[PDB]
Amino acid sequence: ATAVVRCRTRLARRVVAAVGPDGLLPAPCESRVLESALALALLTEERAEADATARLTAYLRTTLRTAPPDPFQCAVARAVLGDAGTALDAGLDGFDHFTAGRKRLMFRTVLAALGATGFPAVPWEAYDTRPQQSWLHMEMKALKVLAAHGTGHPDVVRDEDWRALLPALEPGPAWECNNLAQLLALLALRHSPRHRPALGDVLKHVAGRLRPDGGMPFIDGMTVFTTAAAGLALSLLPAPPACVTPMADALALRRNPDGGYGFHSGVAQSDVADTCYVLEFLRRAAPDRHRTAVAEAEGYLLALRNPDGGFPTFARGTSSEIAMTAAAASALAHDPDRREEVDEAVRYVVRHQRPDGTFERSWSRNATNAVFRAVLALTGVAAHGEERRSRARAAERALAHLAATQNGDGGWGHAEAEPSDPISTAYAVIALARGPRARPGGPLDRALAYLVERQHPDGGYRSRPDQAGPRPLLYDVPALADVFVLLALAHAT
Ligand SMILES: CC(C)=CCC/C(C)=C/CC/C(C)=C/COP(=O)(O)OP(=O)(O)O
Ligand SMILES: [Mg+2]
Ligand SMILES: [Mg+2]
């Protein structure tokens, strides 16, 4: 067959082979400078785990020399190994997101907690946040506590502030698989005499999480998101492998009581991104076998829908997001009874397209992610008459943005002038596969050639990561590179 189909075949064999007999595709997160620095600061202050603190120090120095992250994370590591405001401004350089204000408060307080800068002179209510993702409440309370103690006003802390941190004292892996949240909570809790009896045992478990490279990962893993995305890719192949059934089973039995899905095993917080990938996959691979899970996931999404027609990530009443809205539109469009919500979601996407054809960055730090989600919703939901024209024009502007910013090597990076990476290019390919038929030398043709060229001898892909959290800080789940390139090649062939 073609080189693209040969490439797709080798990648599919590799992805199938990586799914375990439990139906899951393992998806560990790499060490990250931020969490490693916080783990270092916590263990150092507590004079615990000398072996672990030495490896963390070595990891941080090695990473800073050989693979330095964004300026904020570098400043954090330098603070702990020892222009903070300059690093904040550079790390949040034109971070254009509805959370920007919260993020500047958070990151500044992190740096101040580590002695790199002064604490923000804000009313304590600045740290108050409406209920959203479970662990976010804990992080904000931990930073409020650190600021109260750091500025010499410990009496400001109320019992309801401490109560928010109690999950950090539970044994075993971090609550909600989030090491950042537990590390921040523990840095705060070590200032409380009445919480100190529980600290010793958790510090031993923290220290036992170090990866072989001596670092601490952001999260314990991302196996639900990764397995669902890979199942979807595999289900779009001409003859899907048998393993889609155990993958569908493994996902369905992990559904949360609200009918949605978290990003990893043991994550009780559901989110629209995970849920939409699971729903799309189950719809194709197990619509009868898992009829009830499908219906519960649709019900989960509908109960999150915001009044403006968009969907938030975690909680109704937090800002709708374009990529989440497009994802939910595509995931809900399989039931003609949901057409009203689907159409309102697609209209939300069209209203929020930018004058240059783009949408926005959120959980992905490239522009191509939201383009691909938007284009799938704009072209996958059937529409006719005036509405067909409106959606086709918006999809055309998005695909034109892709063509206009395509790098000479045929790929795309995180931004118009960045070097190409396979993941960013994979998202663009999914979108462009909704455009005109590929032609020799055309944008889709060239993008597929780039992907063919970048395939490693072992059949896989190595890519700069695109996932951020907390936004805009990147974290690296290497398993996603193979999965999203496979999803692109499955869409494009
Ligand atoms: C699964 C997926 C890729 C979709 C997006 C949401 C999500 C569950 C991401 C997985 C990584 C993670 C646990 C970060 C939490 O972000 P945060 O709470 O630190 O983010 P914020 O501070 O920017 O709100
Ligand atoms: Mg957060
Ligand atoms: Mg977090």
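Note that chain A is numbered according to Swiss-Prot, with residues 16-97, 113-523 shown in order.
Each Cβ is built from the backbone N, Cα and C atoms, and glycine gets one as well.
According to Swiss-Prot, the feature (2E,6E)-farnesyl diphosphate binding site maps to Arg132, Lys133, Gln163, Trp165, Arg501, an assignment based on experimental evidence. DSSP assigns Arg132 (mutagenesis position) to a helix in the three-state reduction. Spatially close to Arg132 (mutagenesis position) yet at least six residues away along the chain are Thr159, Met170, judged by Cβ distances under 8 angstroms.
Among the features that Swiss-Prot reports, Mg(2+) 2 binding site is placed at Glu169, with the record citing experimental evidence. Residues near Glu169 (mutagenesis position) in space but far in sequence (CB under 8 A, at least 6 apart, same chain), listed by position: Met136, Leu210, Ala211, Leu214, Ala215, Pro500.
The Mg(2+) 1 binding site annotation in Swiss-Prot covers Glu169.
The mutagenesis experiment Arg132 to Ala is recorded by Swiss-Prot, whose note states: Very high decrease in catalytic activity.
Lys133 to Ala appears in Swiss-Prot as a published mutagenesis result, with the remark: Very high decrease in catalytic activity. In sequence order, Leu122, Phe125, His127, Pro500, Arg501, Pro502 constitute the residues six or more apart from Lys133 (mutagenesis position) in its chain with CB-CB distances below 8 Å.
Sequence-distant neighbours of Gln163 (mutagenesis position) (same chain, 6+ residues apart, CB-CB distance under 8 A): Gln299, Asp301, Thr343, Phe344, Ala345. As a published mutagenesis entry, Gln163 to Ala appears in Swiss-Prot alongside the note: Reduced activity to 60%.
Here Swiss-Prot notes a mutagenesis experiment, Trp165 to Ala, with the remark: Reduced activity to 64%. Taking a C-beta cut-off of under 8 Å and a sequence gap of six or more, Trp165 (mutagenesis position) has these contacts in its own chain: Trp205, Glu206, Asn208, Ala211, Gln299. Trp165 (mutagenesis position) carries a helical DSSP state (H, G or I).
For the mutagenesis experiment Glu169 to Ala or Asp, the note given by Swiss-Prot reads: Loss of catalytic activity.
Here Swiss-Prot notes a mutagenesis experiment, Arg403 to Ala, with the remark: Decreased activity by 2-fold. The secondary structure of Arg403 (mutagenesis position), as reduced to three states from DSSP, is helical.
Secondary structure from DSSP puts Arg501 (mutagenesis position) in coil. According to Swiss-Prot, the mutagenesis experiment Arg501 to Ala carries the annotation: Very high decrease in catalytic activity.
Counting Cβ atoms from all protein chains shown, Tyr505 (mutagenesis position) has 22 others lying within 10 Å of its own Cβ. According to Swiss-Prot, the mutagenesis experiment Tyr505 to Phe carries this note: High decrease in catalytic activity.
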I want the residues beyond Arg132, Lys133, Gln163, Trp165, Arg501 whose C-beta is within 8 angstroms of the mean position of the (2E,6E)-farnesyl diphosphate site's C-beta atoms, in chain order.
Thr129, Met136, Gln162, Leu166, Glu169, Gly499, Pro500
Fewest Cβ neighbours within 10 Å, where candidates are the mutagenesis positions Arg403, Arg501:
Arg501
Determine the C-alpha span of the (2E,6E)-farnesyl diphosphate site listed in the record, that is the greatest distance between any two of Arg132, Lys133, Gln163, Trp165, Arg501, in Å to the nearest whole number.
15
What does the structure give for the C-alpha distance between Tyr505 (mutagenesis position) and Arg403 (mutagenesis position)? Integer Å is fine.
21
Where the criterion is a Cβ under 6 Å from an atom of ligand 1, which of the mutagenesis positions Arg132, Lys133, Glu169, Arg403, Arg501, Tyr505 meet it?
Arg501
